[PDB]
Amino acid sequence: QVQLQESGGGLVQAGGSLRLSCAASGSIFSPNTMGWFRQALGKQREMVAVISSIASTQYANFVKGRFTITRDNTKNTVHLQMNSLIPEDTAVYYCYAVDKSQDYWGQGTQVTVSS
Amino acid sequence: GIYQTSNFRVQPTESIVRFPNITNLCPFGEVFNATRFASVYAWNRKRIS
Ligand SMILES: *[C@@H]1O[C@H](CO)[C@@H](O)[C@H](O)[C@H]1NC(C)=O
Ligand SMILES: *[C@@H]1O[C@H](CO)[C@@H](O)[C@H](O)[C@H]1NC(C)=O
């Protein structure tokens, strides 16, 4: 039962910065492939960035040039560096772990930006 | 005199077949009765022996 802890949400005004994070505490067979999904209330899931632990970037064009993600291989933790927030990009975000056996999802974090 | 008439033999009462059941239960409940299932591209195969 691999569990992902999601935190770093909240309410931030326009043009602010938010720092999300998800950590994998399970067995983690083989090198994994972290991911993130954005789903607005009434819309599908629009993935933000699904960088592998190695390479391939895999960045969407929705928020191109604003959002970056860092990797910490010491504990296999994940942090999101969100900047220049816009009310259009506010939705519920879920951390995604590909792993080798099966893929998992977080419990949900709320991001709301308005002015 | 003494004469030999027939031959007597004992017949088996019940037929018994046994192969060794000896093992553990088997990892099936964690597959069929699992709460969550993997996606159709991050495929979850569990080994059974
Ligand atoms: C085999 O034996 C064990 C204990 O001796 C038992 O728990 C198990 O259910 C048996 N297997 C079958 C198929 O009956
Ligand atoms: C799954 O669990 C329920 C309750 O524990 C049980 O009734 C059911 O038989 C299980 N499934 C299988 C395939 O045995």
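All chain B residue numbers match Swiss-Prot; in order, they span 311-359.
Method reported for this entry: electron microscopy, 3.4 Å.
The backbone N, Cα and C atoms fix where each Cβ goes, and this holds for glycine too.
Among the mutagenesis experiments that Swiss-Prot reports, B:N331 to Q is described with the note: Reduced viral infectivity. Sequence-distant neighbours of B:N331 (mutagenesis position) (same chain, 6+ residues apart, CB-CB distance under 8 A): none.
Looking at Swiss-Prot, you'll find the mutagenesis B:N343 to Q noted as follows: Reduced viral infectivity. Around B:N343 (mutagenesis position), taking its Cβ as the centre, 7 other Cβ atoms fall within 10 Å, counting all chains. Under the DSSP three-state reduction, B:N343 (mutagenesis position) is assigned to coil, being neither helix nor strand.
Just so you know, the Cβ of B:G339 (variant position) picks up 9 other Cβ atoms within 10 Å once every protein chain is counted. Swiss-Prot documents B:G339 to D as a naturally occurring variant and attaches the note In strain: Omicron/BA.1, Omicron/BA.2, Omicron/BA.2.12.1, Omicron/BA.4, Omicron/BA.5, Omicron/BQ.1.1.
The annotation that Swiss-Prot gives for the naturally occurring variant B:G339 to H reads: In strain: Omicron/BA.2.75, Omicron/XBB.1.5, Omicron/EG.5.1.
According to Swiss-Prot, the natural variant B:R346 to K carries this note: In strain: Mu/B.1.621. All protein chains considered, the CB of B:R346 (variant position) has 10 other CB atoms within 10 Å.
While the structure shown retains the original residue, Swiss-Prot records the natural variant B:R346 to T with this note: In strain: Omicron/BQ.1.1, Omicron/XBB.1.5, Omicron/EG.5.1.
Close contacts with ligand 1, defined as a Cβ under 6 Å from any of its atoms, occur at B:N331 among the recorded positions B:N331, B:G339, B:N343, B:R346.
B:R346 (variant position) is 12 Å away from B:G339 (variant position) when you measure Cα to Cα. Residues B:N343, taken from the recorded positions B:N331, B:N343, B:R346, are distinguished by a CB atom under 6 angstroms from ligand 2.
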